[PDB]
Structure formats: structure tokens, C-alpha cells
Protein chains: 4
Amino acid sequence: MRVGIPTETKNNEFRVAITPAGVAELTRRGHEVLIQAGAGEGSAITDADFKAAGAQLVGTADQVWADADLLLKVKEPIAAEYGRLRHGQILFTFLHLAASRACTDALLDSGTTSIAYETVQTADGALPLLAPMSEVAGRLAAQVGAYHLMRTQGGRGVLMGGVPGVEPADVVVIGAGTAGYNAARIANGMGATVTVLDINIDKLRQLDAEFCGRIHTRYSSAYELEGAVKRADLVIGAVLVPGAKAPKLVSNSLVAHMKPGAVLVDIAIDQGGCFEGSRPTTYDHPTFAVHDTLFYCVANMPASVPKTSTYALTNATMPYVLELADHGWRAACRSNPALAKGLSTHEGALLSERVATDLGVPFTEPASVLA
Amino acid sequence: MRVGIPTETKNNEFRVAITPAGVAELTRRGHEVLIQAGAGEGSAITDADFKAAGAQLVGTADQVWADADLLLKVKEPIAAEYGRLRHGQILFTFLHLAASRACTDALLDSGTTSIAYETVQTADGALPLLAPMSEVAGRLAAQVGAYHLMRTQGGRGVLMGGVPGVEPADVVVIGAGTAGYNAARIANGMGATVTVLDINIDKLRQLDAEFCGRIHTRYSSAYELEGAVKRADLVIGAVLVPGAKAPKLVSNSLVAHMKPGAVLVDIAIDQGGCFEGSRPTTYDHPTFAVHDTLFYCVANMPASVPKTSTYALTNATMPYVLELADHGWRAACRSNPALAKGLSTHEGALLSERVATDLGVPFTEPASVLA
Amino acid sequence: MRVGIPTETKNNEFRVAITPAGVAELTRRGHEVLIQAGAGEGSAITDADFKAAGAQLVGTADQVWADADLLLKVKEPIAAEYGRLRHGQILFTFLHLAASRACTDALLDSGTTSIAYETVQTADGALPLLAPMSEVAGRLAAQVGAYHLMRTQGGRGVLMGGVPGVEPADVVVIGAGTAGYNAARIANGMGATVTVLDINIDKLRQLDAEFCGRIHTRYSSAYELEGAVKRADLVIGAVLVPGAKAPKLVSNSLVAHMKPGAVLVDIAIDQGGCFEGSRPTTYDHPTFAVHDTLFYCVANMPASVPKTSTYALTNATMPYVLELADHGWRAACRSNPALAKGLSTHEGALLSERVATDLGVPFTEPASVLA
Amino acid sequence: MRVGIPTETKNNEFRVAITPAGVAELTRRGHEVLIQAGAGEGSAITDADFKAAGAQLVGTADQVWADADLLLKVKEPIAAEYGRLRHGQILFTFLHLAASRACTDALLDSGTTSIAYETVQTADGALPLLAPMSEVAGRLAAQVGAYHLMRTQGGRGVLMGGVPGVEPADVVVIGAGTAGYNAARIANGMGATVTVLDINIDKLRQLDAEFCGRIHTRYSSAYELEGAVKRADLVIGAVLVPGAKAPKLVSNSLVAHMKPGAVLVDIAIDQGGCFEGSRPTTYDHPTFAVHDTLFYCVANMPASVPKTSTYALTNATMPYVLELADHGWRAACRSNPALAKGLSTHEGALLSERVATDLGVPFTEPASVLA
Ligand SMILES: NC(=O)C1=CN([C@@H]2O[C@H](COP(=O)(O)OP(=O)(O)OC[C@H]3O[C@@H](n4cnc5c(N)ncnc54)[C@H](O)[C@@H]3O)[C@@H](O)[C@H]2O)C=CC1
Ligand SMILES: NC(=O)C1=CN([C@@H]2O[C@H](COP(=O)(O)OP(=O)(O)OC[C@H]3O[C@@H](n4cnc5c(N)ncnc54)[C@H](O)[C@@H]3O)[C@@H](O)[C@H]2O)C=CC1
Ligand SMILES: NC(=O)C1=CN([C@@H]2O[C@H](COP(=O)(O)OP(=O)(O)OC[C@H]3O[C@@H](n4cnc5c(N)ncnc54)[C@H](O)[C@@H]3O)[C@@H](O)[C@H]2O)C=CC1
Ligand SMILES: NC(=O)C1=CN([C@@H]2O[C@H](COP(=O)(O)OP(=O)(O)OC[C@H]3O[C@@H](n4cnc5c(N)ncnc54)[C@H](O)[C@@H]3O)[C@@H](O)[C@H]2O)C=CC1
């Protein structure tokens, strides 16, 4: 089939959904690979690199979208792309539909078949395509939080690790999953005192063992959470219920009681944000004031480190890309339950129960479109 | 005597040279403490906090300077302050004279008595007043280097620590002293691959043992230095010869051979810079381009984390401040050889041999003005 | 000469001042070794073990004391032993004279020559005979503090290390020297959050590097000390000025503000105690109440682990014992400045300036009795 | 329904089965919470704290027991409570029935419905309600073992971690599960040389990886076990077969060959003890002599650290408490197989096969009382 990769268009989005190695393997398998001129430049993959791997370089986005049987992207379609969505095409990308009625409607109205990276899910419950991006975003949260704690950025003016004889920053991570663990690990490595909260005690045990208690763990009761947040210099929101809109765990009322110049990084912004005061920001304007604190709410954090994140992502997605190209969506999803869990839309039907619930929109069973 | 502390005026300088506790101890000893209204605000020390500790709050900088027998500052006098320097007054602050003929001339022409924090030196050869700032600056270099490696900042677009299956950043630290050790430690904590060079093998042996080889050490031969720099995503320049202009270790020719978007942080900029291409930048405009790389050359790095660095600095300086106030410069320096090594100017005479050599200016023996 | 070792008589004192190996080395050098029957039993060294090494086992303490030219002990003479002190005899033991006018007077009135283990001091300033006992006492403070934190012991009822999801104990160590470092290390190993204070920043810098920030370090300002103590579940007092009465750093007023059931272990009790409320306790009755807290003030902590501490002590003391036996006190002290610093009394003259100052008693120069 | 929490009555039992937060959530759900006056005081939860959360404070235990539909406790009913057990009430607490015919009979004769915390078991085989108490007891075993190794407690007189140049204690842990891992981790953190035995090699691999071999692992053959025990200063028994009486792994004959003053802590005492010589002790009298060793056999170890263990326990139990209150035992157990595995008695029927086998008492299938 024809596999198309357009240039990402979200603000400062430097990632691309395929590398030369993936192009070469698709072509080895009898597929036609179409790629918009310039699509890999953010990730230092020249048109010439893609050409040598076997891609057809096309001048415009409209052609990639029109010609592709399988359209591969990194981020969700944005408003200017809603018109490019079409019936009879497979879209494979991060979707975050529980967080956007407008995006969901556009997919449904177009009749396109869409599969979300972030709801592809193996039998152990893991999300193998979200995981590498959660790892990137977690590590970035720590480095971005430390930078914004500087007085010159409007922060409290506290050094992450302190220096001998002087207290370090107090960092609170909400969620001990992939992003939270990665945020905690880097923040701890920068010398901050790190506390991680979760409602899953198993995850806290795992963190306790891995750092031998150097990273503090607190069960996420209302009392522990509020107490930790009030004391924090930096809060990193990293909770998830797979495919769902993030729960609102930190109220604006709580934020009003925080130390002046504290920083809050809402990693969960891609699913709507786990802070009440969150709204999406971009790399051009990443922060805004809430009460006397600074919120950071970038829904495409890994975009700033494309040399790392393009590869991390495609190492994970490629086996799934190959099965979709070889067999088409129905046969691929039929053969792979994990893949099938990423199914989101098809011919105006919404195939995710959690998305349908969060948006208040009718749900149709995926088994129905697969049988 | 009268101990005066004016507001710092260098760009984005949020530190202050004393805290309420130091003010209280000075007043307990019969000293008059004069402080410019607003001087502690960058460090979250209000005029009211200084007042309660015993300070006289004065409206203008000119008064502090005119009235103080001992003038305490954080950074060197800048141009607009040259007219405030006076004969009969002791100035105790960071000076960096080997890096500024203009500052040195101003001190000499004023006839003031000046002692440099950074050349106060104990008999083991350590610089106890520079050390905590070198600790701050080293830790900041890692976090600031990581941030500027982001594509959105003009950098290469590589995450410090990578993620599983994908390479981390390659970090090179030149100098294994206080600043370099701290930069290496934080960069390593962020998951970067860190290589540290020095000409002092003892210092490399210490780093090797502390991290049991996780931080790489290379003797600083031309071959090792050039090779490490060409491979680096981030270079941190942290060399020092006490009180001297920094040696130029990284040529612009070498920089032309580096990877595009690499970042170079010149911590040694306060002493003139150890990179050939270095020139001082400010927190307002911290970076500039050299060839295809980004240089970061801020001479007052600890200013951005004043809640940490004001205290770190004053924990160290205060015992020296108390000796100078109790006994005056001559008797304090007679009693304390370490203090006496900080002696820089007195009545138009330049008292540092290393500074005199570097600037091409007459040297006068400090034992002569202490006899 | 005759080297005598009596049985220790302080409460629960299970240590002994020599082992079979030391006895054998003394006898190899032509010395007569006299040991009280039963002296080694606390340390599991039977009379038969000492006999086989060459010792003369004697039935009574009075004989050991009467016959010995060099008398080796572990702890200071107590009241019932004051009548055994004699002119012409060398006493070599822990003395702690700055803490006991009564002990000092007894030594002075007897005219005996005494050398204190704890003031023997090498040119680097280290106290090589105190050090291994400080190591023992520091490690014990952590384990004894943890035990007394149990509700069943009157303490707050908090587990040292917490468990995943639940806060650990907050431990504050005052003094970053041998005892404090060892207390911090063990407390941290038990999973407590440990903060260590000192006025010597060099020592904090060393702790910071050794644990890469896992043990918190705070410069010991009034503000940091008071704040840390109010938050603490367990406080360990481990400060020292060599040969001096301990400074009083924790007021009873501060103790009144602590959490109910907090535990305070005063390791510095042997030198008078660094807590205002401290008074010496014994292993039989180790604790007492101050306000709503529990104080632990045992002046012979290493006695409880004699299998460890007898050997640790004698590994260190023996080379000094051999010098004193071979050459006598005057020539040994003439040859070894470190040994000479332990000189405490001789023929009614007090030879330590620090002790003399603390007790308000005339000082006589040790160079005078060595000339 | 009515949820009742009486004061614990076992010796020195300071835990309570609910906290204010749990009370508040039960009341939010339409349940009536009854709590005996004083029940939370051991855990520093005042009657006023429980009152503010919504509980009815009742004067006597008899009323709590009579009125409660769901009775929540920490420990098993003791003799003086056997008369309070009633038909038509759900009891949810630690039971340890395989270790007490008398307790089992009382439950059976009363006709009450009982569910054991310690046999609630998820599909991975884990025991999520036992786990936090195993974590507490393991960590306590190390600290309690170290204390009793002191000569002043009748132990060998060896310091847990030794000091430089002198050997540390030799610690042997039997069982590499939750309690054993926690005991090993703390003992290692105190500087002891730790060896852990198990028949499950997977658990030994996990320990080997987590400490990179610093904690020794030995397959639990008769040879390795006997050899390790004879060499040990401290033995910690931490084996379990879920719901079963502990196997007797250390014979009195073996104990006769141990070093004099060795300490044995039998954590498995709650299930009957894994040492042949074990019998339950209390916090009032925790130890007794076997041959020349000291046995410690406290069946309610976490009771001494209630500020830690009350919260650890209730963080785990609460989701199960809520389901029992909302739906009653039959529907809750029907919906939750893990919960259903804790089913122990109902109307005179014993529902645990392992308990019935160990006691030699008839077994009835749980599916029979659930269908
Ligand atoms: N902003 C960005 O650019 C990126 C955002 N993300 C987002 O980061 C978030 C976290 O992702 P992962 O770490 O991979 O998820 P994960 O599933 O590995 O971890 C989520 C954790 O949150 C915990 N949790 C859920 N509800 C909670 C509550 N009410 N209180 C406390 N803890 C709670 C869960 O128990 C779980 O341990 C997701 O929204 C993900 O989409 C991921 C990559 C990039
Ligand atoms: N930009 C800023 O705001 C601040 C800058 N600094 C500066 O950082 C610099 C480093 O200071 P510290 O780490 O405290 O000094 P340090 O004396 O502790 O270490 C300097 C190291 O550089 C090494 N070195 C000297 N010449 C060398 C050569 N040719 N090649 C390789 N290594 C060489 C030395 O052997 C020494 O180990 C100084 O200029 C200091 O003033 C310090 C604080 C703040
Ligand atoms: N109770 C017992 O059985 C034993 C008690 N000790 C005692 O433990 C105490 C500590 O001994 P080491 O650790 O060997 O001494 P050390 O000399 O190694 O360390 C003492 C530390 O206290 C610090 N210090 C002094 N004054 C201070 C102040 N005002 N505030 C904060 N820190 C201050 C010093 O800077 C130094 O780092 C001594 O009194 C020693 O005799 C030692 C062994 C056994
Ligand atoms: N005394 C007290 O206050 C408390 C006692 N406990 C008890 O501690 C004991 C251990 O609990 P957990 O660590 O949670 O259990 P677990 O199931 O996590 O670990 C038990 C380990 O024992 C091993 N084992 C079983 N039979 C063995 C044999 N014959 N030889 C060698 N190893 C063997 C298993 O393979 C397993 O790894 C249980 O009896 C538990 O009820 C728990 C909490 C408090």
C-alpha cells in the first residue's frame, strides 16, 4: 500500500513519524512510501536521506494526505488539517481524543479509520507506544522545572540540588508511572528532594526499592497530596487513566496556598491536564501565571529533543506500522489485540468507551467493526 | 565601624552580601550596619527583615558608599559605580581584576583598599569564598546546558539522559575542580555521558573514586581535549589558575569542527573565559552563536538562584567580615594569612602579583603595606 | 616495666584496655604484664587467654594499681578508684577532665602522671584514639535512637525508614565529624531522612559528596539548627572541641517546642553534653524525660558492643602503649608530639590549657615538664 | 451499614483499623461509623479527630461489637473477646487461624462471617493486605535484632556494622519475600553482612540484582541453611506459605550449636513460628533463652510503630473496606476474587483449605457459601 508521512505542523513540532530505516523496511516489503519535502529536517533527516532509503518526496501536504492508504503522524490532526482527513484512509498517530471534542468530531465527520498510539495496549496493561514519549516528557519535566525555578525566569530562585549547607529544591511528582518515575529520577539526579505520590501502592514499592528510599513515596490521600503540594518548589503532574481525560487533582484554591514563584509542570496536559488551572501552552509561550506560581503546560514536550524522541518513538511504533501496511487495519487488529485497543474511529463510529464517556458521545463496540 | 551593603547593580544580580543573621552579629559586636533600601529583595530579605536585625535602612546607594568604613558587595564595581570608590574605605567583594583593566584602574585611581573574595586562600591552597559560588555555577552549568540543548533553544535537540535504547548527550567538562566536579555530578545525575579533563591527575583520581568510573576522566593533553570537544554535545569550561586570567583552551578553529547545535558554557568567563570565542553575556541575553554552536558566557551565574546562593556565599564570608569589622584590614590581614591573600589594592598600589603580570602593570608587595 | 590492666568498674563497662596480642607484644619486649582476674571476660577474653599470651593474672584491683608502672584503662577513674591513683605511675585511659572537676582534682592530688586517649592528636589535628570510639558511638546512636522511637519505649512510634507510601523518621545530627558522620550513615542506611549540621562547611561538603546529597547538609546557623530540631523525630548531638567541655547547643526551651515522644541522643555527654538538659545516664537506666521528649545520655556507649569496641580501641592504642612502655612517658612524649598532646597531669600540675580554662584552674605548660 | 472499630486489646497494640480519612469516606457513602472511645489514641488519632470525620464515639467495646454489621480490627480476637463474636456480623482483621485452634473454634462456634487480611490474595499470588505489615515487621526485625545483640541486652556484644578494621555482625535471613527483603535491606544499611535464603530462586535473583550482590543469596538446601545459621550473630525467620502454619526450619538441636549470645527473631511467629523453639512473646517481655541464644517472637511487631503502621495498613485495606460496606460480604466477594480468598468462616463452616488441613478440621468450599 501507500504509506504517507506529512510534515508535522503543531507548534515547534520537530519530530517525524518515520526514519530512513523504517522507509527501507516498508519498501523491502512492497510498499510505496510518500513523504512531504522537509518532514524530517527537524529531526536532522534530510530529504536526501529519505530518498536514499526509497521514499517518494512530494512537494505538498495535500498530496501526502490524498494519496496515502496509511497516514503516519506524530501528533493529532489540528484545525488546518481537519479538511485533509478522509474516508478509506488509516490514520496512525497520537490522538488524545478525550481531551478534544473538536478533533474527535473531525475524525468522526470525515469517516476516517483512526488508531491512537496512546491506547495501543498489551495484555499486561502497558502502553508500549506512549511509554517512550512518557520517558522523554518525564525527563524533560525535571530539566524544564529546574530552569523555570531560576529567579531570572520568574521562579522562586532556588537551585535544584542546593549546595553543601543549603537546602535543595523540594520536588513533588504526582503519579509513579512512566513519566513520574522518569521525572523523579532526573530531579533526584539533579540533587532535589523528591516525593512521589500515587494511588497504586505497588508502584510506590517499586520506586522505593529502585532508589532504596532516596526518592520519598507517599500514598496519594487528600491529606498527603495537599501537604506535599504546599511545601513544594516544583510540582510535576504525571497521572493517567489510559485513554481518559486526566482527573483534576490540584485545585486553584490549593495553588493559592503554594510558595510564591513555585513552578507546576503539567505533563498530563495532553489528556486535559491534572491541574484545575491548566491550559495548553506551546514551546513559543510555555508558561503562564496562576496566583503567585508559574504553570508549564506543553502538550508536545518531546518535540524539543527530536534527535532523541523521533528514534525513541519509531523504535516502538515500527513493528505496528509494518503489520498495518502488510495486512490492513482489520486483519492487523484482528491478529493483534494490543493494536486493536488503539482503534478510535471508523466511518463515523467512535470505538473507545472511555473517550465516548468523557465526551458524552455515543459508543460503538470495536468487535462490531472487526467481525 | 560602619559596615555598608548597597544593592547589587550588575544585570539580574539578585544576591546580597549579608543576611539578617550577619547584621545581628555585626550589631552585637558594636558595629553600625547600613543597607540600601531594597538590597535584599532579590533574595527575599525585606527591608523589614534587615531592620529587625539591627540595620539602618538608607534611601540611596551614594550614602551607603560615602558612610561605610567596610563596604560589602557580591560583584565587582561596574562603570556607574567607579565614582563611588573612595580612599579610606575597605571594599570586600568578588573582583576578577585579571579580567578587567578598567575595574583595576578605577580601584587604583580611587586609592581604595580592596580585598577579593576569590583570592582569599587557605594554606592548603583552597579558595573558601570562591568555592560555594563555584558549586552553584557548576550545578547551574549542567541545567542551563541541558536546556540550551533543546531544539527550541537553537541547540542540537538531544535529551541529556536519552531514554532506553537511545543515546544520551555527550558532556565534556574541562577542569576537575569545584565547578567542574559539580557540573559533572549534575550532568551525570541527568543521565548524560560525562567526561572530565584536567592537567592535575590527583583530581581525576578523586573523581574516578567518587563515581567509581561512571564519570570518565581524561588527562588534558591536546589530543584528548581536542578529541573530546569534537564529540561533545555540551562543553563546560571550568578551569582556573587562582587570581589569573583564564587560559584559552578551546580555539575557534576547534569550535568550527564541533557538531552543529552543540552548546558551550564558559564558567571561567568571570576570569576572562577559557574559550577563545568567549565574551561576557548577561541573563537577559545569555547566548550567542560561534560557528554552528551556541556559547553561554554569564559571569554572575549564581545570581539566578539567590535563595540558594546568597546563603551559600554568606555562610562562607561572614567569619571574614567579622574579623575585618572588629580589627580593620591591616590587623585582620596580619592575623589571617588566608585573608591577606585576598588583598588586591591599597592607595594606588596593586597587591596581587598574578593580576599585575596579566594586566602588564606594576606589582607592589603586600608585606610592605602590612609591615 | 610493669604494665597493669585492671577490670573496668564503670556501669556495664564490658571493654578491656588490652588483648592477648598486645600482652604477647609487651612481653616480647621485656615487659611484665599484670591483669586483674576477670578483666577480659566482658569482651570474651578469658583469664586463660591472657595467661597464654604471657600475662600475670592477679586476684585484686589494688595489686594491679600498686604494682603497675604503666596503668592502662578504658574509662576515667571513678570515685571508688580515686584512692588507687598514685604518684610515680603513668595512667593512660579516656579522661574527659573538662567534664569533671572531681576526677581532675583526684588526679592532681594524687600526683599521678596521666595521658588522655581523647587528646592524643596528630599534626593534621585528628584524634586517632578517640576516632574508633566515636565510630562505635555514632553507629550506636542511630540504632539506639531507632529503638527508643518505638511507642513501646515511650517514643513517638515512628519507624526509622517508614514503608512505601508512608513518611520515614526525620533525623537531625549536630556535628559532621567522626561520630556524626557514622550516626548519619547508619540512620540513612535504616532509611531515615537525615540532616547533618556543622559550622565547618568543609565537613558538610565531604558528606555531600560521599552520599551525593542523600544526606542533607545545613550550615549550623541559629535559624537552621532551631528549625531542624523542631522538625526532628530524633536528634543526635555529636559536636566536639578537642579536650573541651561541650558547647550547649540545644536549649531546654527549644526542647519544649519539639514533637512529643522525640528522642535526643547526646553522644557529647562524655564531655558534658551539647544539650542544655543533658545529664549522664547509664546502660541500666539510659533515658529520662525532658518536657515531652526522651533524652539518652550514656557516656560509655561502646561498652555495650565490647567484641567490636575492645578491638577497635586497642588496634589504635597499642602502638602508643608500646612507646610508653619501652621508653617511659617523658621520652615517649619527647619523641612523639601527638602522644605529648594527651598529657593531662603530672605531680599536681594540670597540663591541658583547654581543661584548665573550662574548670577555672591553674594551667602549667607541658613543655616545662618535658624539658 | 454500621461499621464498627473497637479498641485493640492485644498487648501493647497501638494500631487502629481506620483513620479519620476512612471514616469520612464511609460516611460520604451513607454508612454509620461506630468507634470505641480511645481506639485511635495509640496512633495519635484523638476521639475529637474521629468525631470531626463523622464517627459516633461509643463508650464501650460491647456496644461496638453488638451494633456493627462490619467489624474492622487489626489483630485476631483474643480470649476475652470470644464472647463478643456474633452471627450475622462480618469480621475483617488479621486472623492467623492456622496458628490457633482456639481462635478458629471461637469463630466457628459463634457462626460469624470472617475474612482474613492475610489471605486476601490477588491473581499474581501477592497478599496486598499482609504486605505493608510484612514491610514494617521486616524493618523492625533488623533494628530489634541489632539492639538485642548488645551485651547489655544479653546478646553477643557485636555492633551491627562493625567499624573500620573490625568485623560486622553476620546476619542470616530465611525467606526472601516481603519481610525478608525488608529485614535484609535494613540490616545491610546498618552495615551488617547479610545472607538471605529461599527455596524460590527467582526471589534470590531479584535480591541479587537490586543490591548488585551486596546482599548474599543462598539456595535454601539443608547444608546452606545449617551452615549459615551456625555462623550467624542474628537470624531472622521470615518464611511463609500463605494461610498456613509456618514450617519448622531451625531445630533446637541446630540452635544448641550457634554462637553464645546470638539472637533469633522469628517474624513468622504469627503463623506459628519457623523456629522449633519459638513461642509467642509480647512487647512487655519480648525475649527468652534457648540454649545459649536469645529468641524474639513478637506476633504483633508493627504495633510499636503505630504512626507508621496504622497508615500503611489502612492505605491497603480501605478499598476493600469500602466494597464490603457498600455491597456486603457475599456481593463483594463475588465481585472480587482477591477479597473472596480471605474468606475464613461463615455460620460454622471453615472456608480455608490450608487452615482446615493444618488444624485437622473439616473444610467446606467457599464457592458453596457464595453461590
Ligand atoms: N505533555 C506531553 O508532551 C506528554 C504527556 N504524556 C502524558 O503523561 C501522562 C502520564 O503518562 P504515563 O506516565 O505514561 O502513565 P502511566 O500509566 O505509566 O502512569 C500514570 C500513573 O498515574 C497514577 N494515577 C492515576 N490516577 C491517579 C490519582 N487520582 N492520583 C494519583 N495517581 C494516579 C496511576 O496509578 C499510574 O501509576 C499521560 O497523560 C501521558 O499521555 C506523555 C508523553 C508526553
Ligand atoms: N561564571 C560564574 O558566575 C562563576 C565562575 N566561577 C569560575 O569558575 C572557574 C573554576 O573555578 P573552581 O572550579 O572553583 O576552580 P578550582 O581551582 O577548584 O578548579 C580549577 C581546575 O582547573 C584545572 N586547570 C587549570 N589549568 C588547566 C588547563 N590548562 N587544562 C586543564 N585543566 C586546568 C586545575 O588543575 C583545577 O583542577 C573560575 O574561573 C571561577 O572563578 C566560579 C563561580 C561563578
Ligand atoms: N558517649 C560516648 O560513649 C562517646 C562520646 N564521644 C564523643 O562524641 C563527641 C564527638 O566526637 P567526634 O565525632 O570524634 O569529634 P570530631 O572532632 O570528629 O567532630 C566534632 C564536630 O563538631 C563540630 N562542631 C564543633 N562545635 C560546633 C558547634 N558549635 N556547632 C556545630 N558543630 C560544631 C566540629 O566542627 C566537628 O566537625 C565528642 O565529645 C566525643 O568525645 C565519642 C565516643 C564515645
Ligand atoms: N510477627 C509479626 O508481627 C508479623 C509477621 N509477619 C509474617 O512474616 C512472614 C513472612 O511474610 P512475607 O514476607 O509477607 O511472605 P512472602 O510470601 O512475601 O515471603 C515468604 C518467603 O518464604 C519463602 N519460603 C517458604 N517456605 C520456605 C522454606 N521451606 N525454606 C525457605 N524459604 C521458604 C517463600 O519462597 C517466600 O519467598 C509471614 O508469616 C507473615 O504473616 C508479617 C507481618 C507482621
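This entry, so its header tells us, was determined using X-ray crystallography, 2.0 Å.
Every residue, even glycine, has its Cβ placed from backbone N, Cα and C.
In three-state terms derived from DSSP, C:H96 (mutagenesis position) belongs to neither a helical nor a strand segment and is classed as coil. Among the mutagenesis experiments that Swiss-Prot reports, C:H96 to A is described with the note: Completely inactive mutant.
Here Swiss-Prot flags C:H96 (among others) as active site, proton donor/acceptor, drawing on experimental evidence. Annotation for C:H96 (mutagenesis position): same-chain Cβ neighbours under 8 Å, separated by at least 6 residues, are C:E76, C:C103, C:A116, C:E118, C:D270, C:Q271, C:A299.
Less than 8 angstroms from the CB of C:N300 (NAD(+) binding site) sit C:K10, C:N11, C:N12, C:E13, C:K75, C:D270, C:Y283, each of them six or more residues away in the same chain. Residues annotated as NAD(+) binding site in Swiss-Prot: C:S134, C:178-179, C:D198, C:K203, C:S220, C:239-240, C:267-270, C:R279, C:298-301.
Among the sequence features in Swiss-Prot, the mutagenesis site C:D270 to A is noted as follows: Completely inactive mutant. Within 10 Å of the C-beta of C:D270 (mutagenesis position) we count 27 further C-beta atoms, all protein chains included.
For the mutagenesis experiment C:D270 to N, the note given by Swiss-Prot reads: Completely inactive mutant. The bifurcated hydrogen bond between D-270 and the ribose of NAD is replaced by a single hydrogen bond. DSSP assigns C:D270 (mutagenesis position) to a helix.
Sequence annotations record features per position, and here Swiss-Prot assigns active site, proton donor/acceptor to C:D270 (among others) based on experimental evidence.
Around C:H327 (Mg(2+) binding site), the same-chain residues six or more apart in sequence whose CB sits under 8 Å from its CB are C:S335, listed in sequence order. The Mg(2+) binding site annotation in Swiss-Prot covers C:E323, C:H327 and is backed by experimental evidence.
Across the structure, C:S134 (NAD(+) binding site) and C:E323 (Mg(2+) binding site) are spaced 24 Å apart at their Cα atoms. Summarising the environment of C:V239 (NAD(+) binding site), the number of other Cβ atoms within 10 Å of its Cβ, over all protein chains shown, is 23.
Fewest other C-beta atoms within 10 angstroms, among the binding-site residues C:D198, C:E323, are seen around C:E323. A strand conformation is recorded for C:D198 (NAD(+) binding site) in the three-state DSSP classification. Within the set of recorded positions C:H96, C:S134, C:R279, C:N300, C:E323, C:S134, C:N300 have a CB atom less than 6 Å from some atom of ligand 3. For C:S134 (NAD(+) binding site), other Cβ atoms within 10 Å of its Cβ number 26.
With the fewest other C-beta atoms within 10 Å around its C-beta, C:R279 stands out among the binding-site residues C:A268, C:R279. In the three-state DSSP classification, C:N300 (NAD(+) binding site) falls within coil. The separation of C:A268 (NAD(+) binding site) from C:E323 (Mg(2+) binding site), Cα to Cα, is 29 Å. DSSP assigns C:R279 (NAD(+) binding site) to coil in the three-state reduction, placing it in neither a helix nor a strand.
According to its DSSP assignment, C:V239 (NAD(+) binding site) is coil.
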